[PDB]
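Undergrad: Following this message is one structure expressed as structure tokens.
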Amino acid sequence: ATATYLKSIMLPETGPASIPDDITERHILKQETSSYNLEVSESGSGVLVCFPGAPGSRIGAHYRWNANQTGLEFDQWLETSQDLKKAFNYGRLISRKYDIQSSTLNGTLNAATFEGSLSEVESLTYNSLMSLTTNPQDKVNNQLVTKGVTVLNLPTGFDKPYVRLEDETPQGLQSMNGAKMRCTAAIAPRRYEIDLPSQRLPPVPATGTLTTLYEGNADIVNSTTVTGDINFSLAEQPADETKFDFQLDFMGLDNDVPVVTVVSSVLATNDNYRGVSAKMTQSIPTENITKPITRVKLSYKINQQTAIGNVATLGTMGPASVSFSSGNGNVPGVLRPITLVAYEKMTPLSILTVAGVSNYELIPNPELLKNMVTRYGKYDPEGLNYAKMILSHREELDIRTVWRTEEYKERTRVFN
Amino acid sequence: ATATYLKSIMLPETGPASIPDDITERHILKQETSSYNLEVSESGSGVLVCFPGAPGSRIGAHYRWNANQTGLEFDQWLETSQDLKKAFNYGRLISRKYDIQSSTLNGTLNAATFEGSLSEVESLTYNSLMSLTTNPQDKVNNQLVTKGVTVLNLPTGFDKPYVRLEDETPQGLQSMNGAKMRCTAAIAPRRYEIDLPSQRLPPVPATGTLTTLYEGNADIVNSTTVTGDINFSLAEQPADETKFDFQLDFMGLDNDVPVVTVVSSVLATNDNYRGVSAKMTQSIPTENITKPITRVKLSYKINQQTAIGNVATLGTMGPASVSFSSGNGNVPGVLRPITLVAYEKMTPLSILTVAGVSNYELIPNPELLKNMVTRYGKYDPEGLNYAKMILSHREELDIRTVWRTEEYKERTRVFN
Amino acid sequence: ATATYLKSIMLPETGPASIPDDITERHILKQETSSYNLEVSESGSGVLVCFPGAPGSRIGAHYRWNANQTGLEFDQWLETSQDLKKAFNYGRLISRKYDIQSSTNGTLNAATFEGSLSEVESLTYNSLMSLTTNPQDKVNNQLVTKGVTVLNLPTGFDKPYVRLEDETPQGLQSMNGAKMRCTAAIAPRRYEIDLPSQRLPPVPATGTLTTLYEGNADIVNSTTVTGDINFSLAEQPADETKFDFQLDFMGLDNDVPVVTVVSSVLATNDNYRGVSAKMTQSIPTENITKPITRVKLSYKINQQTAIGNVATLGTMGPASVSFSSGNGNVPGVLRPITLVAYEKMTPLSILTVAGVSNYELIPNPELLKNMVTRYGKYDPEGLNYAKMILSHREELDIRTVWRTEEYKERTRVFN
Amino acid sequence: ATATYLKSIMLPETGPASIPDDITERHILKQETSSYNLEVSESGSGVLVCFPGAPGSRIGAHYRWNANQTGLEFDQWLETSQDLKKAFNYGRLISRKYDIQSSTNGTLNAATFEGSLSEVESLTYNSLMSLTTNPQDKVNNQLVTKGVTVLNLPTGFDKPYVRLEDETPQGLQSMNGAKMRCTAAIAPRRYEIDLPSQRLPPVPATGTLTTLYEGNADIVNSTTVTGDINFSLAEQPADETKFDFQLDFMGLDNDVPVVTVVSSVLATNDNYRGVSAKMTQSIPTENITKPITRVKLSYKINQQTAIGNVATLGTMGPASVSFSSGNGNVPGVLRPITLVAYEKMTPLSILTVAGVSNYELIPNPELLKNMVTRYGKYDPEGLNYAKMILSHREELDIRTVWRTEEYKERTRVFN
Ligand SMILES: [Cl-]
Ligand SMILES: [Cl-]
Ligand SMILES: [Co+2]
Ligand SMILES: [Co+2]
């Protein structure tokens, strides 16, 4: 009775099995069903972004192509029917599976499992998905939308820690209306940093106009903390006290429209013009991340004509650098890897149906603890080895992260 | 010779055994004895808080009920005879056991192992402990103080990392008197965040009076780092430059008296009234946490009459949010889980004796390294599996985190 | 030859097998076929409510979403082709199975809830998935073309022969339309409404209904109401006023009473210290025209000279009205239910539901003249076998809710 | 692996084991701990009443002797730490055990009576010993220091899931304090009071209560009263008189009504040939503030011009009032009980009672969202094993009442 773990990995519909590794905490086993009926735009094109390894209850994201095939338009997150953070404080993901097809009655599907973050993808062309990976069993090309594509999560490492889901804490009554405190994702964060040279800021074209300093790719998906010190010195005493504003912009795949903006400003006086420091210290909560963030933009703007010719050098107070750290970022599964499923040439106004199944190991919140029993995992000495071995000969056999649905169906019942 | 690990888990008095998992670093094995003779107040009531899984040398906390059964009065930390951080830089906890009884020759004991943090407990009533968990072998009710209760730590997961104890670093002589730098708990932090709505601050009743914005539950037990940006904008140019003060208060279970307070203030000038930002950046050392912290309180106060009617909106500069991250917080054992032992109807002025035993895997500090040999753990291939299996059938058998002392005594010598 | 019982449980289409438990009465075995071609509204949405364990001949109920997705509109009961109570007086349910698909674009959500219909929080297509955690008790986003199969997994054995509600022999001198029936009586479900020993909320106006209690409750067959809503007025009534107490029984939809019942008293000088309005009605089944899921107790008065007259409730004994329905707590009758929601179906299309039920029945005295009754086949290991498969129900994949194409294949293992 | 059930029966501290009988519904297993530190009165005497088989969360009741040994004074119910009806709708009791001793001089008598609390003739410390003859159902003069253990030996298997009395979802327009609950309904216990078809005893005076019947009866949860106390007067009432009928429910002690309920009629010229006072009340459970062990039906009138007016009873049909309590006849609920009397204890000392109960429960729809339900473990020989040990219960020494020090040792034979 060891094939239990692998069965859950391969046939998530089956239900949960405790993970037979070294992280044996007392827990609960729960299955989660996600149902999504998506509408296709005039273009009949779109991209489906899965986070097959994500412990959270945000497991995907749907994008559409505008009729002109010019860019993408974010539709919605793909979440779980149930908001897990209302009932549990901690969780690991045991196994997951997306079933993608059309529930109408024309159209095809490209699917590939990219072994990096969403922002690390060069292109999202329907055709360019096929070069996100070379592993034959990590992609599927031109599968009829009728027949369907199945997305299976093959463990991206074992012995992964219980992540803290982002539950809300007990409050006092004298609290602001709408204010709440939560115990957020903290463990093993992903940290990006923006490094500005010890030289002069590019000059503003005009007053009150934003001049960009850095733009680049980066992945934020939950609560983030920004720490930094963009410092500088002006060459001359400011004729008039001018206001330097520094904007950090977080945009998604689409439309350059900030998902979240944050600002820090200093006044350049006679008193400090030798070492002005604009300090970044913001903590961006998760409810603010209304769509996947894939790029950052650091810009600045000033306040006075008597400042535009005043050369500001950057290195003065210590390195000019702004960093941000997101919880759980580097936990395998959270941002990496992803599975892209692109659909094209679908009949407009039709429905692309996505059915999800997720199996977790969870730790009930103190309220549920009153009635719910917690148990150490079933005793499974060979369970993990068996999985290590099948994933080992994953290429000889044909174990896939991306399947042609009709195949996943048949070649699967070998695990019962 | 594999039962060695389990023997240490079940009979900590026996002594230490290296943990037979994947984290085989060169180490030392040491046993620690903690002796505590506590005095009972007039009320004959009190609560004992154990952190059975804690790697530190703070393993408990004693609270008393005031004669009126109104609230609790913090007594003291339960620590180890020896301050480990003076001799070692790194440690994991192998196994631990508290022995609680009366050393006088009337009274009972309730005990339950809660699978969350101290602040996540709804009530600390003697009777309400029994609904902190449903697992029969995680609680014990109405045990005579004479007979005693035994608290055993059942591993809350294996493969846990060597935490950094908080040692003091070599200094230079030209240093302040009393100033020191330490290498603190850093790994896998627990991070709480306070999310203020993008709306207006509640109005102060008067000048120099503190108006609360948020109060709630949160657990800090060692060094913490606060990062945030409580920003806002006033509706009108301030008639007079007013001083906004923001107080972050950390209180314990009792008496609302701040364990540690921290403040950040800005001046609202004509220059900045469109985007005032009060920045949180403090680093609260551990020696400042004089008692268990279980709740936070964010309040603000102003400076001028000409400001009380000046509506300050919050969303202006980016989300109004303050977060704090404590090292080791999410390392299993550090804050979760806890074991509560409540005593009531004890003869006042009597002594409740608590004897502790802890077994560690430690890494000697460079001074002790000169003379102390470090070794890889004994070779124990089946050691961990054996433990996984007993904890597996933990309910069939009767392996407990909370025992009736007389039972733990007998049913234990089966492990020699 | 023991797998007979389990075969019937898993493949009801097969036919009936006597239940191999301790309730061996002389009986008959009969299979029942139910055929339903339902029409979909403009909204292409709807909810299908099954009572997989019900001994009666009412085995389901169909609801539709109004084009606005605002609320539900009751369509009809799902009954058996044959009215069993015309031929039999007693019955247990051996096994049952619903086959749901389209006989013409659209999906299906299905979950087996382990409580009564009224105990369901929400009937959203998406909210069905959180009615149970048991993986094999739900199925999400199944194409209406492929179909969903609803299997009844025994909710306990040794369940008693319930009395179907047959009509009794009459005399000729009886009213036209009046009849007496031997109704469901055994192991009833009993709800009670408990009013505090304080004052009734004041009527806004004369002849206007002011509600006292509204809440959820499940009635599905004959009910008996017993109660004593008593009170006392603070002052002698200026004029003799008429207190009316309405007990309303509504369904999932539209607040329109399925059955209303009233009791009224006159507050005189004679009794104002202890007025008692007594509930005593017996609501027959033919009156339950659709599933009842909530109750509403309200009252109204008669005089202006009474609106300021504070009526306190505790006076005569607790102010409480209770009602008891026969068979209510027999497992299968009200609990558990299986919900199947359909959405995004082409309007004016047909959602076909085919049902199969196997009973153990006791023929009515007329059929007894010609029909032989027998003790069940001797099946010593029959019940244990079933207990064991349901035991490892999760290891294996035995379901109350199937993807039809799977139920088809994975089933022929039981022949 | 069959001894699982019996282990739970004998060592309830161990934890729950699904009951291996024919009532296999999908369920949950939960253990419940009850802790009670009782204070002894000046008399050092008292009686402990256990309901070892009760599915509810009311598992006992403590009485004290007044310093004069004249009568008893009710102290409190013995309940479970946790109110089960807030989390579960249905339950059976798997096994239970009380541990009774002093946590500080004194002795204990204990006997398991195989009937209801009201059916006990006397509660003398010494008279407990003649409540049963079965040697292993009683224990005499056990030191309070050493302690007495009360074990529940199954009083029958195949017992049905009783409905715990949960509160139902409400509407907001409801009275403040009013709620409706799904109460105990199954297999009720029904007492009836039968008044002869003769004349009511005459009132000594106006407005004075004259008793008609007093007797023993056991109510412990929600009750429904149905009746028709009818009569006819010999002469047209000189003045319209008000007949009041009081039904009183008292406990073991002090004659002070736990719950009173009244019904009254006016005797007019119009009806004096057949006056009927109708009983219709539904007494909720929150009203049963202490164990009820006796009923008292009395009546009082209103006029001098009525005291000589002979009222005969048989007129309208039998003069009879009945009441039916849910679950009453479910074994364990009212029968059997275990009495533990303590005497000669040091006043102001504490008699500590520790309880353990193991249930099979069905989570309420809210808990269903997250809690898995399972059919019981497959245990073919489990029940037989228990039937057999209880069979040779006398040869061996399996007890409902133990000397604690013995129960401790002779128990670990079941691990
Ligand atoms: Cl970390
Ligand atoms: Cl019944
Ligand atoms: Co390992
Ligand atoms: Co049987």
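We're sticking with Swiss-Prot numbering for chain D, so the shown stretch reads 6-109, 118-428, in order.
Just so it is clear, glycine is given a Cβ too, placed from its N, Cα and C backbone atoms.
Relevant sequence annotations retrieved from Swiss-Prot are reproduced here:
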BINDING   D:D26  divalent metal cation binding site
VARIANT   D:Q36 to P  In strain: Isolate Mason
VARIANT   D:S46 to P  In strain: Isolate Mason
VARIANT   D:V52 to I  In strain: Isolate Mason, Isolate Tseng, Isolate Blake, Isolate Sp103, Isolate Sp116, Isolate Sp122, Isolate NVI-001, Isolate NVI-011, Isolate NVI-013, Isolate NVI-015, Isolate NVI-016, Isolate NVI-020 and NVI-023
VARIANT   D:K192 to R  In strain: Isolate Mason, Isolate Blake and Isolate Tseng
VARIANT   D:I199 to T  In strain: Isolate Sp103 and Isolate Sp122
VARIANT   D:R212 to S  In strain: Isolate Mason, Isolate Blake and Isolate Tseng
VARIANT   D:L222 to P  In strain: Isolate NVI-011
VARIANT   D:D252 to V  In strain: Isolate NVI-001, Isolate NVI-011, Isolate NVI-013, Isolate NVI-015, Isolate NVI-020, Isolate NVI-023, Isolate Sp116 and Isolate Sp122
VARIANT   D:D252 to N  In strain: Isolate Mason, Isolate Tseng, Isolate Blake, Isolate Sp103, Isolate NVI-010 and Isolate NVI-016
VARIANT   D:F262 to L  In strain: Isolate Mason
VARIANT   D:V288 to A  In strain: Isolate Sp116
VARIANT   D:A319 to E  In strain: Isolate NVI-016
Undergrad: State the Cα to Cα distance, in Å, between D:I199 (variant position) and D:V288 (variant position), rounded to an integer.
TA: 34
Undergrad: For D:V52 (variant position), write down the residues of its own chain that are at least 6 apart in sequence and whose Cβ falls under 8 Å from its Cβ; none is a fine answer.
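TA: The answer is D:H67, D:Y68, D:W70, D:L77, D:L136, D:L352, D:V353, D:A354, D:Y355.
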Undergrad: Just give me the nearest neighbour of D:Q36 (variant position) among the recorded positions D:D26, D:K192, D:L222, D:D252, D:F262, Cα to Cα.
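TA: Given the candidates D:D26, D:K192, D:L222, D:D252, D:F262, the nearest one is D:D26.
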Undergrad: How many Å separate the Cα atoms of D:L222 (variant position) and D:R212 (variant position)?
TA: 16
Undergrad: Per residue, counting other C-beta atoms within 10 angstroms of the C-beta, which of the variant positions D:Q36, D:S46 reaches the highest number?
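TA: Output for this query is D:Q36.
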Undergrad: Indicate the candidate from D:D26, D:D252 with the smallest number of other Cβ atoms within 10 Å of its Cβ, considering only these recorded positions.
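TA: Taking D:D26, D:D252 as the recorded positions, the minimal 10 Å Cβ count falls on D:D252.
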Undergrad: Using D:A319 (variant position) as the reference point, find which of the variant positions D:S46, D:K192, D:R212, D:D252, D:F262 has the shortest Cα-to-Cα distance to it.
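TA: Smallest Cα separation from D:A319 (variant position) among D:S46, D:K192, D:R212, D:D252, D:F262: D:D252.
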Undergrad: What Cα-Cα separation, expressed in whole Å, is found between the residue listed as 'divalent metal cation binding site' and D:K192 (variant position)?
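TA: Answer for this pair: 36 Å between alpha carbons.
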Undergrad: Using a Cβ-Cβ cut-off under 8 angstroms and a sequence gap of six or more, which residues of the chain neighbour D:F262 (variant position)?
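TA: Non-local contacts for D:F262 (variant position): D:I232, D:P270, D:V271, D:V272, D:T273, D:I296, D:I305, D:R307, D:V308, D:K309.
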Undergrad: Within the chain of D:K192 (variant position), which residues six or more apart in sequence place their C-beta under 8 angstroms from its C-beta?
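TA: Looking at Cβ-Cβ distances below 8 Å from D:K192 (variant position), excluding near sequence neighbours, one finds D:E180, D:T181, D:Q183.
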Undergrad: Do you know offhand how many angstrom separate D:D252 (variant position) and D:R212 (variant position) by C-alpha?
TA: 20
Undergrad: According to DSSP, does D:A319 (variant position) fall in a helix, a strand, or coil?
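TA: Reduced to three states, the DSSP call for D:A319 (variant position) is helix.
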Undergrad: Among the variant positions D:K192, D:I199, D:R212, D:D252, D:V288, D:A319, which sit with their Cβ under 8 Å from a Cβ of chain C?
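TA: Listed variant positions meeting the cut-off: D:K192, D:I199.
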Undergrad: In which DSSP state, out of helix, strand and coil, do we find D:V288 (variant position)?
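TA: DSSP call for D:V288 (variant position): strand.
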Undergrad: Rounded to a whole angstrom, what is the C-alpha distance between D:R212 (variant position) and D:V288 (variant position)?
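TA: Answer for this pair: 13 Å between alpha carbons.
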Undergrad: With a CB cutoff of 8 A to chain B, go through the variant positions D:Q36, D:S46, D:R212, D:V288, D:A319 and name the hits, or write none.
TA: D:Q36
